[PDB]
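Read through the structure below, which is laid out as structure tokens, and then see the notes.
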Amino acid sequence: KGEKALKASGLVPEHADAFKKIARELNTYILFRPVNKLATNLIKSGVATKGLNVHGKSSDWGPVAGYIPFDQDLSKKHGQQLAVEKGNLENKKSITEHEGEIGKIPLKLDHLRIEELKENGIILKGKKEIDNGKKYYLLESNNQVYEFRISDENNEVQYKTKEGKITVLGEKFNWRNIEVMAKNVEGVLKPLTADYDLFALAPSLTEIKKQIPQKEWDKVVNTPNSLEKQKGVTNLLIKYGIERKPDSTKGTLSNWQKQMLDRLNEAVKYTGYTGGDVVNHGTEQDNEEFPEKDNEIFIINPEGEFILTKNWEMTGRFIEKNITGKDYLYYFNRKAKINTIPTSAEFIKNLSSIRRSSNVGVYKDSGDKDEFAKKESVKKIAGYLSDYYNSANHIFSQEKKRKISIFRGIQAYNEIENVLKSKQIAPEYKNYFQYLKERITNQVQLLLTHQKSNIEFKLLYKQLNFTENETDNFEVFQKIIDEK
């Protein structure tokens, strides 16, 4: 709500205030994926924020935490058996995919970081063994499996394991350094910490008229059919801005929204960051390996209020109060599910993720009739789910938003129940369809009990028998739900 995030944030304040000025400037919702201090210390010292090259994120241990490893214990994969070699192959494939940018370079850190982390209580300067032509500045940590080995002048950490003990990886070495990769900014060696991130971008409800050159808004608004008016608003935004473009440098947004990401980049160009592109990959769901559920989401609004949520239940609560539930915009992360169900890109990942554990799916890489009737059905599911995940409906009142959203769920539920009414359905795909079916039922019905319409879902489903359209059978849905 302000300062309660500033005291337990782990981020830097100058980026926050220079985001506050652009929040007042072009009125967008800069939603944060907050990271800890162990990367933004060296970010404020001026070392690079990596893109999607290696996925060694903010580790919590050491003055070289946040920094990318070669021996991957210096990341979240700390204490794992086969994941460390998988990350070693990840950096050996990041050199072969992001070549020209990625090298195998020694480090460059500022030496005040060790005295910064004598006071966070992790590292204990203990025994000394003589090497490298000096009294070597050794220090152990709260773990002793791998130490750090720094001289007071050089910017290389030439670590070793203790040869009196054994390792956990299965291999041994001499005092061999963590060779780090880099965002080599035209030959300048810049190693990589866990990057400065985002959670979402969302302008105001009328700044799309200040984002779209509004001479298409000049021809969209004047139209006589109100349902077709909202559909002429919405289909234009599907053909303009839903179609995200991914890369390996900046993240996953559209054209105007990466045009706002360069202003979110100019927020740090004048205040202590020299690594260039500061927004590089966003939230936990902007990660392309597996999702994570974060419990602290730092909302600054178009006013710039330094608000943090409490947990994910309260995060969805605040989202449905103000972020979507007020006159605002929700450009989002594309058996007890209370408020939410996952998304359609999550549905496509879930779709192509489970037909390899079991060889048979009900539709596969084939050429038959019912499998591609099912493909057209599931394309209709994706379209109906894109228009159910739609906060472009507050040009009308919130009752119209709920009406549009659940008519989308009705049309999707019709085909979801219909494709189960088929031949022999594989039980994984059968229970996956029912797994989505019970929750889409409860998502409509929890809306309806949070509405004032009171009908059961099944009666509302059986009174509507739409042929193909949402141009006539929305009027019968209207005349059922209207007058209260």
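Here chain A follows Swiss-Prot, giving residues 297-630, 651-800 in order.
Determined by electron microscopy, 3.4 Å, according to the entry header.
Quick reminder: no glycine exception, Cβ is built from N, Cα and C everywhere.
For reference, Swiss-Prot has these:
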- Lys346 to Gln: Loss of activity due to inability to bind the substrate (MUTAGEN)
- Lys346 to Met or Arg: Loss of activity (MUTAGEN)
- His351: active site, proton acceptor (ACT_SITE)
- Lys353 to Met, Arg or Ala: Loss of activity (MUTAGEN)
- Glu436 to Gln: Decreases activity (MUTAGEN)
- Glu443 to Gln: Decreases activity (MUTAGEN)
- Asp491 to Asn: Great decrease in activity (MUTAGEN)
- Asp491, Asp493, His577: Mg(2+) binding site (BINDING)
- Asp493 to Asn: Great decrease in activity (MUTAGEN)
- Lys525 to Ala: Great decrease in calmodulin binding (MUTAGEN)
- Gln526 to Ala: Little effect on activation by calmodulin (MUTAGEN)
- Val529 to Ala: Little effect on activation by calmodulin (MUTAGEN)
- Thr548, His577, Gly578, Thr579: 3',5'-cyclic AMP binding site (BINDING)
- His577 to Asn or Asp: Loss of function (MUTAGEN)
- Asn583 to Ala: Decreases activity (MUTAGEN)
- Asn583 to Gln or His: Loss of function (MUTAGEN)
- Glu588 to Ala: Loss of function (MUTAGEN)
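Taking Cα separation as the measure, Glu443 (mutagenesis position) is nearest to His351 of the recorded positions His351, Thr548, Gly578, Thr579.
Of all the recorded positions given, namely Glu436, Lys525, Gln526, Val529, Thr548, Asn583, those whose Cα is no farther than the 10 Å limit from the Cα of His351 (active site, proton acceptor) are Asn583. A Cα-Cα distance of 28 Å separates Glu436 (mutagenesis position) from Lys346 (mutagenesis position).
When the C-alpha distances from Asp491 (mutagenesis position) to the recorded positions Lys346, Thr548, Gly578, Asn583, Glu588 are tabulated, the minimum falls on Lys346.
The mutagenesis positions examined here are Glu436, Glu443, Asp491, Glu588; by Cβ neighbour count within 10 Å, the least packed of them is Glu588. In this structure, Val529 (mutagenesis position) is part of a helix by DSSP.
Among the mutagenesis positions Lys346, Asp493, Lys525, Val529, the residue whose Cα lies closest in space to that of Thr579 (3',5'-cyclic AMP binding site) is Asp493. Within 10 Å of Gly578 (3',5'-cyclic AMP binding site), judged by CA to CA distance, lie the following mutagenesis positions from the set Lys346, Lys353, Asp493, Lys525, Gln526: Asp493.
With respect to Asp493 (mutagenesis position), the closest of these mutagenesis positions in Cα terms is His577, chosen from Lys346, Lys525, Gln526, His577, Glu588. Rounded to a whole number, the C-alpha distance linking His577 (mutagenesis position) with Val529 (mutagenesis position) is 30 angstrom. Each residue contributes its Cα atom, and for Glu588 (mutagenesis position) and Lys353 (mutagenesis position) these two points are 13 Å apart. Distance from the CA of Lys353 (mutagenesis position) to the CA of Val529 (mutagenesis position) is 40 Å. Within 8 Å of the centroid defined by the CB atoms of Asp491, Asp493, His577, the record's Mg(2+) site, lie the Cβ atoms of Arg329, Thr345, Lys346, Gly347, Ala490, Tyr492, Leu494, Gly547, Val575, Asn576, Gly578, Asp582, excluding the listed residues themselves. Annotation for the mutagenesis positions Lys346, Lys525: lowest Cβ count within 10 Å of the residue's own Cβ, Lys525.
The local packing around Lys353 (mutagenesis position), expressed as other Cβ atoms within 10 Å of its Cβ over all shown chains, amounts to 20.
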